[PDB]
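Presented below is the structure to which this report refers.
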Amino acid sequence: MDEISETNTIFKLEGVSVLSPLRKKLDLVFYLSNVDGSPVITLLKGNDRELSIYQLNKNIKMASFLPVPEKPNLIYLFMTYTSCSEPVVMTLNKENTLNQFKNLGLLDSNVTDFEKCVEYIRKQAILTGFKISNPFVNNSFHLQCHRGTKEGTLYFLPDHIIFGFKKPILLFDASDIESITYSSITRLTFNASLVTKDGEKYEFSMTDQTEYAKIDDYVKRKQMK
């Protein structure tokens with residue numbers, strides 16, 4: 001059916017490191033389908049299509065750049081879609097991206113700031129009919145905490161909470177959080193438990209106490225509305 005070419009690709013980022021919904025180095029391609037002339041995002045090894053999303057305006061539900069904690073030379077692009085099914089998580093290497101974009105004549109060309117790469121991709125998101133938030137730019141916040149025995153990072157976006165990235169990744173809409181309640185107050189940490197309107201309950205443990213301030217305001221504001 002579809003053929004990806006130099007003449008129909010909007011842009012291609014080589015060798016991104018995908019975590020989910022599978023762990024493999026792949027290529028990110030935005031292109032206009034020859035089949036019906038509409039935008040398609042796809043991930044490829046060589047020329048095997050590992051994953052494709054279509055009608056981006058309908059099917060990308062949310063997309064965002066999140067920081068890789070402790071690793072500023074990297075960033076995550078995170079996306080939730082119903083393709084034609086877990087979230088997509090990619091790690092892009094900031095300097096390697098800047099390079100690719102330069103060799104592709106997209107950046108001019110001793111520009112150093114990776115944020116320009118981000119801006120470009122976000123602009124493509126727009127032409128291509130969806131959007132990507134970028135809420136952590138140098139407020140939203142994240143923190144390390146545990147789910148059961150395994151560490152993870154919990155992200156407070158403006159309209160979502162993401163806990164990842166070991167299986168399963170979890171995504172919540174602020175709308176669906178009925179309440180957050182605080183338990184297990186030790187001398188150093190405390191615990192937070194979310195309950196989804198749809199009954200379900202999640203427990204995040206060893207949140208360091210210096211985080212409470214933030215997590216409160218967030219839950220204050222989100223409930224005052």
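Every residue number used here counts from 1 along the chain in the order it is shown.
Backbone N, Cα and C atoms are what each Cβ position is placed from, and that goes for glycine too.
Going by Swiss-Prot, these are the annotated features:
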{"type": "MUTAGEN", "residues": "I180 to A (Swiss-Prot position 259)", "note": "Decreases histone-binding"}
{"type": "MUTAGEN", "residues": "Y182 to A (Swiss-Prot position 261)", "note": "Impairs histone-binding"}
{"type": "MUTAGEN", "residues": "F190 to A (Swiss-Prot position 269)", "note": "Impairs histone-binding"}
{"type": "MUTAGEN", "residues": "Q209 to A (Swiss-Prot position 288)", "note": "Decreases histone-binding"}
{"type": "MUTAGEN", "residues": "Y212 to A (Swiss-Prot position 291)", "note": "Impairs histone-binding"}
Checklist entry - So 11 residues are missing between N138 and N139 in the deposited model; what's the C-alpha distance in angstrom? => result 10
Checklist entry - Rounded to a whole number, how many Å is the Cα of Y212 (mutagenesis position) away from the Cα of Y182 (mutagenesis position)? => result 9
Checklist outcome for this item: Residues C84 and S85 bracket 5 unmodelled positions; their Cα atoms are separated by (Å) 9
Checklist entry - Is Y182 (mutagenesis position) helix, strand or coil when read with DSSP? => result strand
Next on the checklist: I'd like to know which of these mutagenesis positions, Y182, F190, is least surrounded, judged by other CB atoms within 10 A.
Outcome noted: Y182
Checklist outcome for this item: For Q209 (mutagenesis position), the number of neighbouring Cβ atoms whose distance to its own Cβ is within 10 Å equals 12
Checklist entry - What's the most sparsely packed of the mutagenesis positions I180, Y212, counting other C-beta atoms within 10 A? => result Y212
Checklist entry - Under a three-state reduction of DSSP output, how is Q209 (mutagenesis position) classified: helix, strand, or coil? => result helix
Checklist entry - Listing them in sequence order, which of the mutagenesis positions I180, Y182, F190 have their Cα within 10 Å of that of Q209 (mutagenesis position)? => result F190
Checklist outcome for this item: In three-state DSSP terms, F190 (mutagenesis position) is classed as strand
